[PDB]
Amino acid sequence: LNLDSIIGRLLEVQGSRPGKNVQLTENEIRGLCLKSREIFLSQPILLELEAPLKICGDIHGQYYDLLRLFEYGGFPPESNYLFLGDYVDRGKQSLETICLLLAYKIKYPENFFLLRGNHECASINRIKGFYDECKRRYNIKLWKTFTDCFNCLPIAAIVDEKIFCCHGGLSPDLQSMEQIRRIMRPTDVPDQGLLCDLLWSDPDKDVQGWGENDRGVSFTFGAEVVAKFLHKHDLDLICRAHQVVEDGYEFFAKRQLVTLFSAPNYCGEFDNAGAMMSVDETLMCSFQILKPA
Amino acid sequence: XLXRXXX
Ligand SMILES: [Mn+2]
Ligand SMILES: [Mn+2]
């Protein structure tokens, strides 16, 4: 696997008009999947990370915005990174996006981290774009190879014992962090239970306790659920993604939870920026923002 | 508005 050649070709299009493709070979992409999969399985499913680091939310195949994020934050390994999932679907360049992310995971496996989002799941990305992209530009055998890799992604991260990170949110079944560590891989995402909620749930200002989720799966949770979770586990902050927010980032429950969304101009109902969160050496949080076009 | 599986 010539990792450096792959990274060079993916970065070659920096400064081109957005949309210009990078077409790796089928064998190169398969190697990225197989090697990254082995690294995911060798590291814990509940990551324990240290700041300083940069944290990104949803990318959804917006490859040229991923390149901008790295331009603002520093290309790996100049900065350490944690991504919260949803790399594929909706955008026009899911393939370039996930290939660069997997290449950097293999190149800097202790300084670059990827969590699983609800779109890293074959039942979802079959219908939301990634299957179609693979079939058009490669073949369905490669889509299955991607699925096998996605099924091994870690689920959550704790930064410096104070910031709990996952794609979706909390679960009524989350009583101990050991419940996350016990989840075995490879796994698909179930349509209910702890792993489902970690990838699908949402905070909601109008809900007391646990509520129904308009997505049709999992739950909503209120501000008091957050405070009790933070107190019980001695945490300062929940950092999650999964929901489009107009400013790219959005605080909840008196800044005890933050939502990050890193794909600008994602949505037709309202403009949105994309944001990346900087966590410094004292765990202070600040933001770098891709403003809407 | 892309369809609430989700603007
Ligand atoms: Mn999501
Ligand atoms: Mn998403």
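For chain A, we keep the numbers from Swiss-Prot: what you see runs 7-299, in order.
Per the header: X-ray crystallography, 2.0 Å.
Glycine is no exception: its Cβ is also placed from the backbone N, Cα and C atoms.
Secondary structure from DSSP puts A:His125 (active site, proton donor) in coil. Note: A:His125 (active site, proton donor) has non-local neighbours A:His66, A:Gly91, A:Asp92, A:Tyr93, A:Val94, A:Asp95, A:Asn131, A:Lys134, A:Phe136, i.e. same-chain residues 6+ apart with C-beta under 8 A of its own C-beta. Positions annotated as active site, proton donor by Swiss-Prot: A:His125.
Reduced to three states, the DSSP call for A:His66 (Mn(2+) 1 binding site) is coil. Taken from Swiss-Prot, the feature Mn(2+) 1 binding site applies to A:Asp64, A:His66, A:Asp92.
The Cβ of A:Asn124 (Mn(2+) 2 binding site) lies under 8 Å from the Cβ of A:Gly91, A:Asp92, A:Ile130, A:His173, A:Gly174, A:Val195, A:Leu205, A:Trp206, A:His248, each of which sits 6+ residues away along the same chain. Look at Swiss-Prot and you will find A:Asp64, A:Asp92, A:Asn124, A:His173, A:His248 tagged as Mn(2+) 2 binding site.
Around A:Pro50 (mutagenesis position), taking its Cβ as the centre, 13 other Cβ atoms fall within 10 Å, counting all chains. Record note (Swiss-Prot), mutagenesis A:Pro50 to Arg: Promotes SMP complex formation. The unchanged residue is displayed.
Sequence-distant neighbours of A:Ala57 (mutagenesis position) (same chain, 6+ apart, CB under 8 A from its CB) are A:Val165, A:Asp166, A:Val285, A:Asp286, A:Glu287, A:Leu289. Here Swiss-Prot notes a mutagenesis experiment, A:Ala57 to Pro, with the remark: No effect on SMP complex formation.
Within 10 Å of the C-beta of A:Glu184 (mutagenesis position) we count 8 further C-beta atoms, all protein chains included. Listed in Swiss-Prot is the mutagenesis experiment A:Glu184 to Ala, annotated as follows: Promotes SMP complex formation.
Among the mutagenesis results in Swiss-Prot, A:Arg188 to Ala has the note: Abolishes SMP complex formation. The residue drawn here is the original one. For the recorded site, A:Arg188 (mutagenesis position), the DSSP three-state label reads coil. Neighbour list (A:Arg188 (mutagenesis position), Cβ cut-off 8 Å, at least 6 residues apart, same chain): empty.
One way to see the shell of the Mn(2+) 2 site is to take the Cβ centroid of A:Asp64, A:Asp92, A:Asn124, A:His173, A:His248; the remaining same-chain residues with a Cβ within 8 Å of it are A:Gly63, A:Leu90, A:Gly91, A:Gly123, A:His125, A:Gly174, A:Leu205, A:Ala247.
Long-range neighbours of A:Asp64 (Mn(2+) 1 binding site) (same chain, six or more residues apart, CB within less than 8 Å of its CB): A:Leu90, A:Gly91, A:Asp92, A:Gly123, A:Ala247, A:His248, A:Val250, A:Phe267, A:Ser268, A:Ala269, A:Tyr272. Distance between Cα atoms for A:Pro50 (mutagenesis position) and A:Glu184 (mutagenesis position): 12 Å, as a whole number.
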